[PDB]
Amino acid sequence: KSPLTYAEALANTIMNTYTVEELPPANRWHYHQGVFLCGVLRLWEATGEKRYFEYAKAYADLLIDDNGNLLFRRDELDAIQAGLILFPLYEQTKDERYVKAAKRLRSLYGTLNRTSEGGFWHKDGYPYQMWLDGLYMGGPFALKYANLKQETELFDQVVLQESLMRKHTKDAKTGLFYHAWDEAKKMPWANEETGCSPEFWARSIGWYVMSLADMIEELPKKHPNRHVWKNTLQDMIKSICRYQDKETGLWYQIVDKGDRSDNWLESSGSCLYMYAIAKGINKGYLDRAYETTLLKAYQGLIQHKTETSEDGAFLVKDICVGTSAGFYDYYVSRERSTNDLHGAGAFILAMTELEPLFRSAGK
């Protein structure tokens, strides 16, 4: 019943399903494995069990050679996220290969194309488009690197990226943020007046709040954004919680339209909100009163989205598959998969932040 118990169950299930050579997308450096392994490494910190560290290291060593060389999608913010595992790996081994690989990813920021105000294109293939997911793919990594190599320019970078995303995607009415924004207004989903996509897609907003919750502590003491990001998180969380499902305690694929019969409760976004809420409470960014919302979500998640197979495998269902920016019908039609890596990583990370609150509840 304790959060870490489920975290270990899911982690072991995935590690048993895939060797590091099979972890999907097989033999590719990507954020799917990056987020799952960030969870596995967070679990290693919590449990002290070596197998978790070793597995993550094995994936890193499969892709990074003796000289720190790495093959990856050179135009994607998506390629940067996995770099997050390089910091704990380096801290533990002091093996420079990880620092060298980190530098290759950090050097990408100067090569990527940008919107007129400086916002990174999500990919070369998505010209002038900023997707909320990108804040998590490239924000946290930048701050970790800034602190490792004392490169303060990276603080200004993330501050700019976040300010631009918030400026263009935040909906004043609901407080939620639209999935994407196209400065060129060329994509079919771009609102002719605002340039924003039409829906509030759960996971994307989840990556945004996870990012704010994790990045505040990486800033220098007294930095202006310690207050800005805390306030932004508080408002986003308040907005998100207004849409929590009363019955299950979970959230819908399309956040504000839970009454539509073609909508459904999605697991990865729900877990990301759980993580941000738990993290926010633990660090003091959010009032402890959110604990009830958090525990309700936890109960519903386990009760409605998890189960153990007849073979002993721990399964987390209804995780939305990889998804792009689009329209309502597109979002609700997305395949609902079991144990997809981004969702598995979100689940594990959420359990590690929840554990503390779970154990001190009532005190």
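By the numbers in Swiss-Prot, the shown part of chain A spans 11-373.
Placed from the backbone N, Cα and C atoms, the Cβ positions cover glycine too.
Residues or ranges marked as substrate binding site by Swiss-Prot: 40-41, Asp88, 132-136, 213-217, 333-334. The note that Swiss-Prot attaches to the published mutagenesis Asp143 to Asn is: Loss of hydrolase activity. Per Swiss-Prot, active site, proton donor is recorded for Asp143, and the stated evidence type is experimental evidence.
Of the listed recorded positions, namely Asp88, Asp143, the sparsest Cβ surroundings within 10 Å are found at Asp88.
Taking the Cα atom of each, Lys133 (substrate binding site) and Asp143 (mutagenesis position) are about 12 angstrom apart.
Around the Cβ of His40 (substrate binding site), the same chain contributes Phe82, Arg83, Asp88, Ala89, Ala92, each under 8 angstroms and 6 or more positions distant in sequence. Rounded to a whole number, the C-alpha distance linking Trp217 (substrate binding site) with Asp143 (mutagenesis position) is 6 angstrom. Rounded to a whole value, the Cα-Cα separation of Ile215 (substrate binding site) and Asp143 (mutagenesis position) is 8 Å. Over all protein chains present, the Cβ of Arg213 (substrate binding site) has 28 other Cβ atoms lying within 10 Å. Here the binding-site residues are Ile215, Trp217, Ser334, and the one whose Cβ sees the fewest other Cβ atoms within 10 Å is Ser334. Under the three-state DSSP scheme, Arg213 (substrate binding site) falls in the helix class. Counting every protein chain shown, the Cβ of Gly135 (substrate binding site) has 10 other Cβ atoms within 10 Å. Neighbours of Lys133 (substrate binding site), defined as other CB atoms within 10 A of its CB across all chains, total 18.
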